[PDB]
Amino acid sequence: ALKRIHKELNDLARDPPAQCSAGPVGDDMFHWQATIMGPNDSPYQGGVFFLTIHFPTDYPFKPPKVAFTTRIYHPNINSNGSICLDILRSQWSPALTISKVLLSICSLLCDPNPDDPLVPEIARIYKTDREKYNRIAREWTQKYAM
Amino acid sequence: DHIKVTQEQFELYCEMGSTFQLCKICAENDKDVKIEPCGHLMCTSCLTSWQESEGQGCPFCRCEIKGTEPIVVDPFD
Ligand SMILES: [K+]
Ligand SMILES: [Zn+2]
Ligand SMILES: [Zn+2]
């Protein structure tokens, strides 16, 4: 796993993602931190969201574990920061870069998948009153992400 | 079957801080195998580790593997 994690860190230095960064916490190459700027096209706009990334010993044949640190209001992300995203479980492929994972998480912030929710009550609001969902998401961004 | 890195491939990978011939799954071994029909290149132990991990299809696109062709990539230099 080390050689692949090492190339990921180089790849982020060579080609920094837009509005995303990640890198190891201290001396442990298997525990990283990430930051995501709330996409401008979403209710998270203006927010700065922190994440943890844990690489398992069998990475990249198993996905890294990625979770929000920053509290966020979203149908696919629960209060523990767990993220329901297909490429992090059943749709994982070893060739996905950390950069593509982060960009997929940003797309998920722009466009939730409410029919495969982690938080049903939020998904319900997203499917029914979108203006309300947006309102609440902004207030949470403003409260915890700024 | 031998594949020779072109100059433009060499320039591309330099700009990305790597080489064409390096397997991008492990970032350790060079690519020894071509998967069909998709054409994705990787090393054999990565293909093997993928299947050993319960992974499905091609390690890149997860498409059915209809064939595996041994290959050798000759670096540009
Ligand atoms: K390194
Ligand atoms: Zn490999
Ligand atoms: Zn493929």
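So for chain A, numbering is Swiss-Prot's, and the shown residues are 2-147, in order.
Quick reminder: no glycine exception, Cβ is built from N, Cα and C everywhere.
Features reported for this protein in Swiss-Prot:
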- A:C85: active site, glycyl thioester intermediate (ACT_SITE)
- A:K63 to A or E: Strongly reduced interaction with CNTO4 (MUTAGEN)
- A:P64 to A: Abolishes histone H3 ubiquitination and decreases interaction with PHF7 (MUTAGEN)
- A:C85 to A: Catalytically inactive. Loss of ability to promote FBXW2-mediated GCM1 ubiquitination. Inhibition of TNF-alpha-induced degradation of NFKBIA (MUTAGEN)
- A:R90 to A: Abolishes histone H3 ubiquitination and decreases interaction with PHF7 (MUTAGEN)
- A:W93 to A: Abolishes histone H3 ubiquitination and decreases interaction with PHF7 (MUTAGEN)
- A:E122 to K: Abolishes histone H3 ubiquitination (MUTAGEN)
- A:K144 to E: Abolishes histone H3 ubiquitination (MUTAGEN)
Nearest of the mutagenesis positions (A:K63, A:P64, A:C85, A:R90, A:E122) to A:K144 (mutagenesis position) - Cα to Cα: A:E122
Members of the mutagenesis positions set A:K63, A:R90, A:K144 whose C-beta sits under 8 angstroms from chain B: A:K63
Between A:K63 (mutagenesis position) and A:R90 (mutagenesis position): CA-CA distance (Å): 8
Where A:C85 (mutagenesis position) falls in three-state DSSP terms: coil
Inter-residue Cα distance where the pair is A:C85 (mutagenesis position) and A:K63 (mutagenesis position), in Å: 16
A:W93, A:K144 as mutagenesis positions, winner by CB count within 10 A: A:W93
Cα separation, A:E122 (mutagenesis position) to A:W93 (mutagenesis position) (Å, whole number): 27
Length of the line joining the Cα atoms of A:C85 (mutagenesis position) and A:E122 (mutagenesis position), in Å: 15
Between A:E122 (mutagenesis position) and A:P64 (mutagenesis position), the C-alpha gap once rounded to whole angstrom: 28
